[PDB]
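Worksheet: one structure, shown below.
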Amino acid sequence: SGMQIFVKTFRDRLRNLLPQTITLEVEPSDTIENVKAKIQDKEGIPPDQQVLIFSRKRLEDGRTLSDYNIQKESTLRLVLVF
Amino acid sequence: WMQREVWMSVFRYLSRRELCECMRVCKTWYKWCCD
Amino acid sequence: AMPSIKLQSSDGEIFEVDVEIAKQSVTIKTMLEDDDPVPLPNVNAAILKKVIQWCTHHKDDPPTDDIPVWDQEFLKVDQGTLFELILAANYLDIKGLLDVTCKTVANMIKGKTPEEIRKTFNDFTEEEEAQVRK
């Protein structure tokens, strides 16, 4: 009852963070808001300062990964917003 | 929020003398220059 | 006879801009690695246009007071929109716009007393001003 997802990042310059890819242990029933909070636990950035995009569509905060067909080993570029 | 990382970035361009006066502006700025 | 990508703004207004200038934002070109509008979070459709005018002018640049003349006149805009231009140049990873806009705010802070700095953009006790001087 648990999958593995990676979420590559982008080069942020106001926050001196190099582009990396965080690895997550989630479930397809987890909402995008949940997996945003699962990023909060390892780093500390609130979900209201995160943006997930799988292919070209912004991920809504009230739908599970099954809605966007997010399978295992899939990469979701995350973007921080102030 | 939104004011920390943007204001800390404009502090890098200001010389060491300008950051000295920047602490007397506000407390939120005073806590930022000392980090 | 010209390459074009769609860029959906935060408001929802889609922008058809050339890839050669969208490649100026390294987040957009890296987003295409590995036929839909690329999202621009926290970047309003109004600021997006202001972002395009700076980029489309700097299309021929690969990456001591170094403030450009046209850019400093391009940044003769209200303080509110200038802050909205710094955040975007971080989301889009625009090293030229991130520096020109940050150096201009620092130019607005430089050369002024702390009260003159606060009077431009705006909470102390009476001893807090003396205690901060220590």
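Per Swiss-Prot, chain B residues shown: 892-926, in order.
So how was this one determined? The header says X-ray crystallography, 3.3 Å.
Placed from the backbone N, Cα and C atoms, the Cβ positions cover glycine too.
According to Swiss-Prot:
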type	residues	note
MUTAGEN	B:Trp892 to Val	Reduced interaction with UBB
Residues that sit under 8 angstroms from B:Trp892 (mutagenesis position) by C-beta distance, when 6+ apart in the chain: none
DSSP three-state assignment for B:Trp892 (mutagenesis position): coil
